[PDB]
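Colleague: Before I ask anything, here is the structure I am working with.
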There are 2 protein chains.
Amino acid sequence: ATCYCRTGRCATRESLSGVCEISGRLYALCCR
Amino acid sequence: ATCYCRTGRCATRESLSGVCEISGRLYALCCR
Ligand SMILES: [Cl-]
Ligand SMILES: [Cl-]
Ligand SMILES: [Cl-]
């Protein structure tokens, strides 16, 4: 899948799918 | 990025990047 680790909401064409943890920071997981 | 929601360990070229929550189930987020 194509996915992004986001600092804001997911884009409209993306689905919230979990959490990224990179270098200690949390991100929304947004896939399409 | 290219990401998969895994029930096992990440493949050699993937990095463990977080967790997926899909239909009430936990998975390892594996990204390359
Ligand atoms: Cl973002
Ligand atoms: Cl898997
Ligand atoms: Cl879920």
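Note that chain B is numbered according to Swiss-Prot, with residues 63-94 shown in order.
Technique stated in the header: X-ray crystallography, 2.4 Å.
Positions of Cβ are set from backbone N, Cα and C atoms, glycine also.
Under the heading of mutagenesis, Swiss-Prot lists B:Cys67 to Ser and annotates it as follows: Prohibits tetramer formation; when associated with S-93. In Swiss-Prot, a mutagenesis experiment is listed as B:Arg75 to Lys, annotated with the note Does not impair antimicrobial activity against E.coli, E.aerogenes, S.aureus and B.cereus; when associated with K-94. Reduced induction of IL-8 secretion; when associated with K-90. Under the heading of mutagenesis, Swiss-Prot lists B:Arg75 to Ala and annotates it as follows: Impairs antimicrobial activity against E.coli, E.aerogenes, S.aureus and B.cereus; when associated with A-94. Reduced induction of IL-8 secretion; when associated with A-94. In Swiss-Prot, the entry for mutagenesis B:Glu83 to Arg states: Enhanced antibacterial activity against both E.coli and S.aureus. Disrupts homodimerization. Enhanced membrane binding and membrane disintegration abilities, as well further increased antibacterial activity; when associated with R-69. The structure shown retains the original residue. Record note (Swiss-Prot) on the mutagenesis of B:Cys93 to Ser: Prohibits tetramer formation; when associated with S-67. One mutagenesis experiment catalogued in Swiss-Prot, B:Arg94 to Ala, is accompanied by this note: Impairs antimicrobial activity against E.coli, E.aerogenes, S.aureus and B.cereus; when associated with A-75. Reduced induction of IL-8 secretion; when associated with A-75. Experimental mutagenesis is annotated in Swiss-Prot for B:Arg94 to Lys, with the remark: Does not impair antimicrobial activity against E.coli, E.aerogenes, S.aureus and B.cereus; when associated with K-75. Reduced induction of IL-8 secretion; when associated with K-75.
In terms of burial and nearby residues, how do these features look in this structure?
Modeller: In the structure as shown, the Cβ atom of B:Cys67 (mutagenesis position) sits within 10 Å of 21 other Cβ atoms. In the three-state DSSP assignment, the secondary structure recorded for B:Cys67 (mutagenesis position) is strand.
There are 9 other Cβ atoms within 10 Å of the Cβ belonging to B:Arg75 (mutagenesis position).
Of all the Cβ atoms in the protein chains shown, 16 others lie within 10 Å of the Cβ of B:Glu83 (mutagenesis position). Look at B:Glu83 (mutagenesis position): DSSP puts it in a strand.
Around the Cβ of B:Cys93 (mutagenesis position), a 10 Å sphere holds 20 further Cβ atoms from the protein chains shown.
Listed in sequence order, B:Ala63, B:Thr64, B:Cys65, B:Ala73, B:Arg75, B:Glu76, B:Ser77 are the same-chain residues six or more apart from B:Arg94 (mutagenesis position) with CB atoms under 8 A from its CB. Look at B:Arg94 (mutagenesis position): DSSP puts it in coil.
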